[PDB]
Amino acid sequence: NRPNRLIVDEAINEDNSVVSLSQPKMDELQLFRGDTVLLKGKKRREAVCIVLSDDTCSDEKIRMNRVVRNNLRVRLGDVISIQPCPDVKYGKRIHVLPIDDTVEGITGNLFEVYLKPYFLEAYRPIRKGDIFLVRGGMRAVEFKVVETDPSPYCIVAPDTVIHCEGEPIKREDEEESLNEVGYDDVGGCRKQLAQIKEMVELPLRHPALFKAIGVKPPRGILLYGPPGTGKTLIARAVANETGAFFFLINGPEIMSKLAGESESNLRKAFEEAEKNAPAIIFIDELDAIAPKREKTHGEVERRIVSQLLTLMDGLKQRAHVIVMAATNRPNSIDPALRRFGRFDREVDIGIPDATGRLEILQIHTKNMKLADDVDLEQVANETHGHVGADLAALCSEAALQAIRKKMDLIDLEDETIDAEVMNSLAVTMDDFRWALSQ
Amino acid sequence: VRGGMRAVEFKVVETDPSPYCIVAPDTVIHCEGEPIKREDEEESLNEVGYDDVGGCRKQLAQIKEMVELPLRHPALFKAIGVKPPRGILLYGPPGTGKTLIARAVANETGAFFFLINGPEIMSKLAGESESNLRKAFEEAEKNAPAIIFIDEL
Ligand SMILES: Nc1ncnc2c1ncn2[C@@H]1O[C@H](COP(=O)(O)OP(=O)(O)O)[C@@H](O)[C@H]1O
Ligand SMILES: Nc1ncnc2c1ncn2[C@@H]1O[C@H](COP(=O)(O)OP(=O)(O)O)[C@@H](O)[C@H]1O
């Protein structure tokens, strides 16, 4: 019912110019190994990419990274149409500007540091209005294509002139920053994400379904695991990734308000999540609010839990809002929070495995220049019981250590850090060694 | 100059062979009886320094590199995306020099310092106590780069 309509799935290839289909689909569509394609999605939007084959992709689905997925205004699960675009040709001019909130903090020649490397002999196809990301100098810069000579699409070839007229455009509301949490910023968890994903899929993406249906979707999702496991990161991603409205509640934070002023906040919070539903309410250190078991004691401490219980049971309505909480383990939480209609779903986010760390390591080093001697697999292999928060700290320390030896001693700090400088600096295996040895 | 169980600070107001010279057995030394007032940007030597700490070495080496960049090269973090250590916890029995250590790193790094003491905070009336914690943190930020040292945590 249109051989060219596919379900936007996740990417295997992190490159902004490629999208993957399955060979049988490439046949049915008569597409080849490197063909440039025209992709149509929502809000009457389009994108141009290179299509490769992917034996793990299904005939119906299409793999595409978050950059393209945004250029198209679609979320995972959504459907787009694909059409060949052989008529595309070498670009003449190209005007692009950086998105202001992605270059604050730096000064220098971005073109040299970012554009030049990014395009260089890659022949990336671009459509006007495209927004693309480029990583370097320990950060990522967002660029919008303001206009292309062969309009509205063309390939950026070694001859294509690239204008970058010095004024950073301001981001437009409906243009989510790529610097946002995504499923692509989570590693290790997979089965857990698979579960959570399907749990919120319908209620958060197809609300009307529940207006017309009589079945009950899961209402509360509880996340188990030690600190720095990515529970918050996971919840924030599912929200972003699903266009859902997000509202974070933090125990310590709530539990520091004066008696009564504390509950007024819980309610004001829930009350707001509903205003913007579909929404996800994430209670951070939950056990900081609901421990009741044997450890609860206080004509306020108890008055709060009860308040949370009430607020929980208060859910159930139109566009649904789901509640996600986090704690280290069952035992911590008030048994009352389990009572079905409340936190009736549970997900245990263990500690990554060897592969999981390798994955996590990659995610946290994507914006930095790693020397060829850097062996992340080794690093992954020796960090047995680490959790994401650990690995991230490990990367952060290896980079700061690198910054202290190199840049630091030459001394070009405390001023207005130059991109070219930060861009040249490379973290070495020696730098990770230093970090792993503290 | 140290002596009489204390140290005296002296400023050279003028030298004959100006602006520099050697003080030899013949050099006359005037000391006209009026003590000048210290100038803001002239830190007293009677201040805590790494040179007033002994025993710790490896610990100071660590703490030093930990605060080096964030406290001496702030812009780095305005231009960078990495996270510097945020809280440094000091373990050890009483009278180990934890406070002295923290106060030195601050002075020694031109950092702004703000001391918070548990007993002190915990003696304010309910609510009046938290208002102080916030007012404290709030002030350390006004003068950042700064170091907030919570004493008896
Ligand atoms: N699975 C993961 N993938 C990538 N980074 C992770 C992961 N788990 C943790 N982290 C890192 O650790 C920090 C962990 O904190 P957070 O997400 O708040 O986790 P938790 O809620 O368990 O403390 C995250 O911001 C992220 O940088
Ligand atoms: N390593 C040290 N070197 C020099 N003096 C020290 C040292 N440790 C402690 N002291 C002395 O002991 C007093 C110790 O108190 P303080 O610095 O407040 O330590 P702590 O916070 O552990 O009680 C200091 O003011 C200093 O005179």
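Chain A is numbered as in Swiss-Prot, which gives 21-458 for the residues shown.
When the header is checked for method, it gives X-ray crystallography, 2.9 Å.
Just so you know, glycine gets a Cβ as well, placed from its N, Cα and C.
Database features (Swiss-Prot):
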- A:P247, A:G248, A:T249, A:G250, A:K251, A:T252, A:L253, A:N348, A:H384: ATP 1 binding site (BINDING)
- A:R144 to A: Loss of phospholipid-binding (MUTAGEN)
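Feature annotations (Swiss-Prot) mapped to structure.
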residue	record	Cβ contacts under 8 Å, 6 or more apart
A:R144	mutagenesis position	A:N36, A:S37, A:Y138, A:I175, A:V176
A:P247	ATP 1 binding site	A:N348, A:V407, A:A409
A:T249	ATP 1 binding site	A:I369, A:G370, A:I371, A:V407, A:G408, A:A409
A:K251	ATP 1 binding site	A:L243, A:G245, A:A346, A:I369
A:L253	ATP 1 binding site	A:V201, A:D205, A:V206, A:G408
A:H384	ATP 1 binding site	A:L411, A:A412, A:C415, A:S416
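Checking the recorded positions A:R144, A:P247, A:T249, A:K251, A:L253 for a CB within less than 6 Å of any atom of ligand 1 leaves A:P247, A:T249, A:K251, A:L253, listed in sequence order. Secondary structure from DSSP puts A:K251 (ATP 1 binding site) in a helix.
Reduced to three states, the DSSP call for A:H384 (ATP 1 binding site) is coil. A:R144 (mutagenesis position) falls within a strand when secondary structure is assigned with DSSP.
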